[PDB]
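S.K.: Could you have a look at this structure, given as structure tokens, before my questions?
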Amino acid sequence: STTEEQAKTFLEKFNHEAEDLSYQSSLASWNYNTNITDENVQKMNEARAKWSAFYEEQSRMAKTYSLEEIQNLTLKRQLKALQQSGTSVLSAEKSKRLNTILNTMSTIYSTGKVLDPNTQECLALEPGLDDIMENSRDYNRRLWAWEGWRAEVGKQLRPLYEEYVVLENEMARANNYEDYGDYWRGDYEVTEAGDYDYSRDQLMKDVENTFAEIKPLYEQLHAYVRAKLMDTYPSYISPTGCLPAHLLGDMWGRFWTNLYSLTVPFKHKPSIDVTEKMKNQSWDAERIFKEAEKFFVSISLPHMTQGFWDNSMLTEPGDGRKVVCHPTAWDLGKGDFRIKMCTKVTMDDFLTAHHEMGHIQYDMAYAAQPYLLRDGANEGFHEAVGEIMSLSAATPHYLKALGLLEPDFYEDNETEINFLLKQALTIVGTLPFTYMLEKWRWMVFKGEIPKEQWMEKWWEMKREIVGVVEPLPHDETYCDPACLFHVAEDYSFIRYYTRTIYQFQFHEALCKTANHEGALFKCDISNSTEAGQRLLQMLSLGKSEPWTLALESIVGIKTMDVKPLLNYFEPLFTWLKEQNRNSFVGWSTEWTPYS
Amino acid sequence: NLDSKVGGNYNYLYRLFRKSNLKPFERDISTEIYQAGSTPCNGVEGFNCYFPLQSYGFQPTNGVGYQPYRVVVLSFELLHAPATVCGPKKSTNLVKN
Ligand SMILES: *[C@@H]1O[C@H](CO)[C@@H](O[C@@H]2O[C@H](CO)[C@@H](O)[C@H](O)[C@H]2NC(C)=O)[C@H](O)[C@H]1NC(C)=O
Ligand SMILES: *[C@@H]1O[C@H](CO)[C@@H](O)[C@H](O)[C@H]1NC(C)=O
Ligand SMILES: *[C@@H]1O[C@H](CO)[C@@H](O)[C@H](O)[C@H]1NC(C)=O
Ligand SMILES: *[C@@H]1O[C@H](CO)[C@@H](O)[C@H](O)[C@H]1NC(C)=O
């Protein structure tokens, strides 16, 4: 008999077999240090080994099943997930040296151990690396920390990672794959499929078009941001001077929310609060979380289970019973879902509950599918849906639905705090980084030409595209491309290309269905009872359908588009033009970083 | 409530891999290895023959669909026998004169 029926027949068993061990893998993600440890870490570490070991036996016999001669992708998508070749192409001798590279930076790079004279300021996360910048602006950190951090990192991390770059890509050329990067987009690129022979053809020209209109507006924005930064330290922060990447609130300075504090436009202006209940009322977050669910199911989001309600907290007991601040989707399955996050009394964690507990509702939205198919259309779709409503949490328009304060309270039009601009700093500040970080790793894994140009070309476009000029040029002793938290640990950065755009595409659609164009940032998502009667079909489809068909119901497009970002900055830009007239747009090109 | 504990209750026996479907008012007790393929494996678990028996894992934290349920089917028949399995409970208090 043909293996076609046998292959599906094992899939019935395989679905049940996968579910049992997956529960064990996600049994505990915080039970490590909260109390004493009778046995905590090795409990699920072995379970993942058992699940991986059982997976290997399942995957190995799945190859005998007929992967080819399957003209329809309705069920072959479940076959391909298990029948992936994976790491099994390598030999035993090849596989032994791979783990040697993985543990190289696991210790020296994870914690910063660089000597400082008298220990004025050590280069480590302790004590309070990020918070010490918001109160102290010491000059020594601004120059000495640049040299010292990578001195103890690049000595050994540069040559060891060469083996994975070249030698581990021999099998990719065997399977026509360009690199591991093409392996990361295995689900995006589907060939030999009827009517769904879809590839990433836009990867030839996606890079150029989206950044054409960004640069003219990006140059204008940095002038206004740097304008308020002159009075902090004019000796180094000057219109001629440029701020290196380590001087933007982190050792790498990718997120620029730390820059808000020094750019306060009006210190004498009286300030109102989003909640305005710091009194004997004693506002409880769980009550508002219950009050926020109605908006979440206003767009037909399936109700998250009683596990969170049965077990949660409002005030920390301050005992061994504690939950560490780990934001992670609980893919427990079997009908079990529990939300246990840092439900403290903080305003910051209030806003993100839309991504903390409200984003979780997507897990069981496609629970009808098996465990393998219980996912979104792609990686970007899953992440971007949770960010649609997060930006309107601090809106006073959101408070009107709450009803805690006066429902008839006046809505001020003094929206001129840099808080509005601060939201753009994280979104647009890291856009040029993700823009050219992946381009460096695309051809470099191929290794078609030598490594005589890997370093100097790495430092070519970054000195003018983002306006960051390093005070000290880096050498082979500095593995700057391998000095990131993700390149060294082999994390797929290709998600950022799609996750960023689709969030505004998802968000603009909701504002389109809410008859609110123009002020995208002021999207009136409250009382959005008018959106649940159409978007309910998209939750059910899950991975059973291509993302191309699902995208028509919100924007009616087949590609990635940048229209929502244009109208985001227009209300801010009108007030931004008048205060930037003294300072020239942009920065000096190829200036001397030393001065 | 009374049939769930951590680790899963495996006492109940069910199968989801049988050569043919069942019939109305029919009971199947015998179990054979699910030899889906044409190649006989001589009744040894592996390729082309899967294990027929299976068991639900009934931990208490399972969802409502996974929650075990006890269902009773009350079948009624009339094979033209004088047998009766009912009886009235209506009797008003008697009065006199
Ligand atoms: C959202 O819309 C609802 C009606 O669809 C309104 O809220 C109700 O308003 C009436 C008064 O007109 C009150 O009696 C109800 O108690 C309100 N219900 C709720 C759930 O608030 C109002 O237009 C909006 N509600 C807001 C902004 O809270
Ligand atoms: C403290 O108590 C439990 C009891 O088993 C322990 O296993 C775990 O580490 C801690 N529980 C939580 C919820 O932190
Ligand atoms: C086509 O779809 C059916 C639907 O169940 C699936 O079973 C089958 O594996 C798919 N591929 C074929 C028939 O090649
Ligand atoms: C703020 O100004 C806008 C016009 O830009 C106006 O529509 C709104 O009513 C004003 N809000 C006030 C005065 O509270």
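Per Swiss-Prot, chain B residues shown: 440-536, in order.
For all residues, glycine too, the Cβ spot is worked out from N, Cα and C.
When I checked Swiss-Prot for this same protein, it listed these features:
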MUTAGEN   B:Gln493 to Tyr  Reduced host ACE2-binding affinity in vitro
VARIANT   B:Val445 to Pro  In strain: Omicron/XBB.1.5, Omicron/EG.5.1
VARIANT   B:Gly446 to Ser  In strain: Omicron/BA.1, Omicron/BA.2.75, Omicron/XBB.1.5, Omicron/EG.5.1
VARIANT   B:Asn460 to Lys  In strain: Omicron/BA.2.75, Omicron/BQ.1.1, Omicron/XBB.1.5, Omicron/EG.5.1
VARIANT   B:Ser477 to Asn  In strain: 20A.EU2, Iota/B.1.526, Omicron/BA.1, Omicron/BA.2, Omicron/BA.2.12.1, Omicron/BA.2.75, Omicron/BA.4, Omicron/BA.5, Omicron/BQ.1.1, Omicron/XBB.1.5, Omicron/EG.5.1
VARIANT   B:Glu484 to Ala  In strain: Omicron/BA.1, Omicron/BA.2, Omicron/BA.2.12.1, Omicron/BA.2.75, Omicron/BA.4, Omicron/BA.5, Omicron/BQ.1.1, Omicron/XBB.1.5, Omicron/EG.5.1
VARIANT   B:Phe486 to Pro  In strain: Omicron/XBB.1.5, Omicron/EG.5.1
VARIANT   B:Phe486 to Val  In strain: Omicron/BA.4, Omicron/BA.5, Omicron/BQ.1.1
VARIANT   B:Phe490 to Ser  In strain: Lambda/C.37, Omicron/BQ.1.1, Omicron/XBB.1.5, Omicron/EG.5.1
VARIANT   B:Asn501 to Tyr  In strain: Alpha/B.1.1.7, Beta/B.1.351, Gamma/P.1, Theta/P.3, Mu/B.1.621, 19B/501Y, Omicron/BA.1, Omicron/BA.2, Omicron/BA.2.12.1, Omicron/BA.2.75, Omicron/BA.4, Omicron/BA.5, Omicron/BQ.1.1, Omicron/XBB.1.5, Omicron/EG.5.1; May enhance affinity to human ACE2 receptor
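Context for these features, please: burial, neighbours, distances.
M.R.: Following the DSSP three-state reduction, the secondary structure of B:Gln493 (mutagenesis position) is strand.
Mapped onto three states, the DSSP output places B:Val445 (variant position) in coil.
Counting Cβ atoms from all protein chains shown, B:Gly446 (variant position) has 8 others lying within 10 Å of its own Cβ.
Sequence-distant contacts (6 or more apart, same chain, Cβ under 8 Å) of B:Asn460 (variant position) do not exist in this structure.
Counting every protein chain shown, the number of other Cβ atoms lying within 10 Å of the Cβ of B:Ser477 (variant position) is 9.
B:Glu484 (variant position) falls outside any helix or strand according to DSSP and counts as coil. Long-range C-beta contacts of B:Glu484 (variant position), restricted to its own chain and to partners at least six residues apart, with a cutoff below 8 Å, comprise B:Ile472, B:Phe490.
Its own atom aside, the Cβ of B:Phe486 (variant position) has 16 Cβ atoms within 10 angstroms in the protein chains shown.
Within its own chain, B:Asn501 (variant position) has B:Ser443 as residues 6 or more apart in sequence whose C-beta sits under 8 angstroms from its own.
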S.K.: Would you mind listing, in sequence order, the residues at least six apart from B:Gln493 (mutagenesis position) in the same chain with a Cβ closer than 8 Å to its Cβ?
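M.R.: Within the chain, B:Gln493 (mutagenesis position) has Cβ neighbours under 8 Å at B:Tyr453, B:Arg454, B:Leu455, B:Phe456.
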S.K.: Sorted by position, what residues of the same chain at least six away from B:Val445 (variant position) have a C-beta under 8 A from it?
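M.R.: Residues satisfying the criterion: B:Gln498, B:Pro499.
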S.K.: Select from the variant positions B:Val445, B:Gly446, B:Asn501: which have any Cβ-Cβ contact with chain A shorter than 8 Å?
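M.R.: Near chain A - Cβ to Cβ under 8 Å - we find B:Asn501.
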S.K.: Reported as an integer number of Å, what is the Cα distance between B:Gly446 (variant position) and B:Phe486 (variant position)?
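M.R.: Cα-Cα, rounded: 28 Å.
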S.K.: Give me the CA-CA distance between B:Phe486 (variant position) and B:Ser477 (variant position), in Å, as a whole number.
M.R.: 11
S.K.: How many other Cβ atoms sit within 10 Å of the Cβ of B:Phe490 (variant position)?
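M.R.: Within a 10 Å radius of the Cβ of B:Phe490 (variant position) lie 13 other Cβ atoms.
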